[PDB]
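Engineer: Quick one: this structure, given as structure tokens, is what I'll be asking you about.
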Amino acid sequence: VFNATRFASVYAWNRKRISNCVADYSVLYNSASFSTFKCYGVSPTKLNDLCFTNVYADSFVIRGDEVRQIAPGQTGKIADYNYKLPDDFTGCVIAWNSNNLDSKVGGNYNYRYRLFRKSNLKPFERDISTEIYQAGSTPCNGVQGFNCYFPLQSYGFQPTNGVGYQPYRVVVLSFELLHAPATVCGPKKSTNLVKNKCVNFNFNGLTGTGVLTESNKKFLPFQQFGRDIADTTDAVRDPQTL
Amino acid sequence: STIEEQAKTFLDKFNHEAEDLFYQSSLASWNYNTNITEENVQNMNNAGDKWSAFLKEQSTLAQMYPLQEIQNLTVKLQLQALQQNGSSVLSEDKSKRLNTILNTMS
Amino acid sequence: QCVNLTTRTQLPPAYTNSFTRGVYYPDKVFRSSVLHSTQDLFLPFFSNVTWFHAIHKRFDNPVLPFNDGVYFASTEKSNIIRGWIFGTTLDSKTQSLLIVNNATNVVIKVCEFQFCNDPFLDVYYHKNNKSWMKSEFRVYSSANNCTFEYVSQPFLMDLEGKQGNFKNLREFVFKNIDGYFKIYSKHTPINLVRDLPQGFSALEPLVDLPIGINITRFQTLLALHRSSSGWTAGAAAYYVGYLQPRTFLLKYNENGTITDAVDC
């Protein structure tokens, strides 16, 4: 997601829906490849132990000084007229300096933004409308002129620009827990196995204490766990190895 | 509805468009002073004229926002410099002959 | 799409009897050499099921209420049945489940669909180069708002029209509980003319789909072909029945499979 060659404009930001997989966040935090990393409402260490139903990863490029406007209940040009975070947003923010890729000699105008809008954008709202902005009551009719301006503006990108204004690629992950079942979960452990000894074993959602010994019984490929006449499991199948 | 909202809007879009042309105009002069070449001498004139004509084009729209209806001090100061037409107030001959005297004396 | 076939002749939904049908492995717990009594959605023994047939003069593609659970028994030769379509409105009005088999892979998606009066997957221009592969897709023109997607493994299914007795029997159980849509599948060859064979069958789990939607009705997806009023179909028959909360006593052999089941 962050490795993608090109990212959408602040107004063009793409929304990716991630579901039905496992997520490992320890590699992103310990990779030291991010300029700034912060979360809202959820700690980074607790994400591995939490299962989320839907994960939306936002992608876009904004100015350095504009990254401070991304947060619950923020203000400013990019926050109100481009992208805003609801007060209840539980996701996280990630940014890193793109001056070594996006910015090129002569300037890159491919990344633009919406400078003017008749009002403030609503939470999680994307408007690509290019309609001319009318400051006053003077009619425009799509023709630039007095009290008529073009809302989209291009970000000046050159390697000689200051570090503060250097373009930063931001990936916003929106964590939303709905009534639908949960799929995405943190990583696993799968420690070593011991046999012919008294130990407390926990397999998937099953726990107990006993001696693990391989027998000649054969469970149906679809049947993971066995049970006796007493409804007590006398054997189990390794969730990893068969 | 009031002229104040229209003035602040013209000032917000002016800083962005002026920051891009002003940076390229100053950047052209840097490559010209650091290195003397036929490419830098022309870039300074092109980038210098593009920015010089930018204020002349914005000055026409700046005189359409009187400062009597603006109650903001920071707004009038920004429009105070744009309200000036520079050499546009001078006659066509007196305006073109002025640059010839400055370049001849220099 | 909106044009029904000409050769179709509406005939009454004849009823047939199912004896031991409706037995399946309740869960993944291994149980052997024991008699287990459980209660879930089942098909009562010696009950009545409906007689459906698909051919170029009786071709049955009605919509039917799903209720809590439904049982399917399909006798196939050329594999006319490509799957089923489940959902409340079976249209873009809500999220509907669609099971389609193109003879390559089984595509399973939950989206908003544009419902056509007669959905099906057609095959055209056989003649030389016998073809028999997915060509015309009439089910829906467009779709959007997809909450789920699944695709099975590649396989080669023979669509070529066949004659004679029915050489294949596919019995399925479809149910939706707590948003989890479960499928229990069994496939065995048979030699039969009409109705069903007399014997015992125990279905196995196929897939558990967390589609998370309500299904009040269903419709069967059938394959048509011609060499949309001029389409034809081969000889195929399938059956539908409603599951009830009945208690069965299941006997297991030393290998773990069900030897026999008795309705309490």
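Using Swiss-Prot numbers, chain C covers 14-69, 77-247, 255-291, in order.
Looks like electron microscopy, 3.9 Å, at least that's what the header says.
Positions of Cβ are set from backbone N, Cα and C atoms, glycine also.
Got these off Swiss-Prot a minute ago, pasting:
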{"type": "VARIANT", "residues": "C:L18 to F", "note": "In strain: Beta/B.1.351, Gamma/P.1, 19B/501Y"}
{"type": "VARIANT", "residues": "C:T19 to R", "note": "In strain: Delta/B.1.617.2, Omicron/BA.2, Omicron/BA.2.12.1, Omicron/BA.2.75, Omicron/BA.4, Omicron/BA.5"}
{"type": "VARIANT", "residues": "C:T19 to I", "note": "In strain: Omicron/BQ.1.1, Omicron/XBB.1.5, Omicron/EG.5.1"}
{"type": "VARIANT", "residues": "C:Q52 to H", "note": "In strain: Omicron/EG.5.1"}
{"type": "VARIANT", "residues": "C:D80 to A", "note": "In strain: Beta/B.1.351"}
{"type": "VARIANT", "residues": "C:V83 to A", "note": "In strain: Omicron/XBB.1.5, Omicron/EG.5.1"}
{"type": "VARIANT", "residues": "C:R102 to I", "note": "In strain: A23.1"}
{"type": "VARIANT", "residues": "C:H146 to Q", "note": "In strain: Omicron/XBB.1.5, Omicron/EG.5.1"}
{"type": "VARIANT", "residues": "C:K147 to E", "note": "In strain: Omicron/BA.2.75"}
{"type": "VARIANT", "residues": "C:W152 to C", "note": "In strain: Epsilon/B.1.427/B.1.429; when coupled with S13I induces resistance to NTD antibodies by changing disulfid bond in positions 15-136 to 136-152"}
{"type": "VARIANT", "residues": "C:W152 to R", "note": "In strain: Omicron/BA.2.75"}
{"type": "VARIANT", "residues": "C:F157 to L", "note": "In strain: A23.1, Omicron/BA.2.75"}
{"type": "VARIANT", "residues": "C:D215 to G", "note": "In strain: Beta/B.1.351"}
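Surface or core, plus neighbours and distances: that's what I need for these features.
Structural biologist: Taking the Cβ of C:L18 (variant position) as centre and 10 Å as the limit, one finds 19 other Cβ atoms among all the protein chains shown.
The 10 Å shell around the Cβ of C:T19 (variant position) contains 11 further Cβ atoms across the protein chains shown.
Secondary structure at C:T19 (variant position), as computed by DSSP, is coil.
When other Cβ atoms within 10 Å of the Cβ of C:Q52 (variant position) are tallied across all protein chains shown, the result is 11.
Under the three-state DSSP scheme, C:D80 (variant position) falls in the coil class.
Same-chain residues at least 6 positions away in sequence with a Cβ under 8 Å from that of C:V83 (variant position) are, in sequence order, C:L110, C:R237, C:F238, C:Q239.
Look at C:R102 (variant position): DSSP puts it in a strand. Around C:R102 (variant position), the same-chain residues six or more apart in sequence whose CB sits under 8 Å from its CB are C:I119, C:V120, C:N121, C:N122, C:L141, C:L241, C:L242, C:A243, listed in sequence order.
The DSSP secondary structure for C:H146 (variant position) is coil. All protein chains included, C:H146 (variant position) registers 14 other Cβ atoms within 10 Å of its own Cβ.
On its own chain, C:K147 (variant position) has C:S247 as residues at least 6 apart in sequence with a Cβ closer than 8 Å to its own Cβ.
Every protein chain considered, the tally of other Cβ atoms within 10 Å of the Cβ of C:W152 (variant position) stands at 17.
Look at C:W152 (variant position): DSSP puts it in coil.
If you draw a 10 Å sphere around the CB of C:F157 (variant position), it holds 14 other CB atoms from the protein chains shown.
Counting only same-chain residues at least 6 apart in sequence, those with a Cβ under 8 Å from the Cβ of C:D215 (variant position) are C:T29.
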Engineer: Considering Cα atoms only, can you say which of C:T19, C:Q52, C:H146, C:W152 is the nearest neighbour of C:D80 (variant position) among these variant positions?
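Structural biologist: Smallest Cα separation from C:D80 (variant position) among C:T19, C:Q52, C:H146, C:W152: C:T19.
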Engineer: Tell me the Cα distance separating C:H146 (variant position) from C:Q52 (variant position), rounded to the nearest angstrom.
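Structural biologist: C:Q52 (variant position) and C:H146 (variant position) have their Cα atoms 49 Å apart.
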Engineer: Helix, strand or coil by DSSP: which one applies to C:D215 (variant position)?
Structural biologist: coil
Engineer: Could you check which of the variant positions C:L18, C:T19, C:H146 is the closest Cα neighbour of C:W152 (variant position)?
Structural biologist: C:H146
Engineer: Taking the Cα atoms as reference points, how far is C:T19 (variant position) from C:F157 (variant position) in Å?
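Structural biologist: Their Cα atoms are separated by 19 Å.
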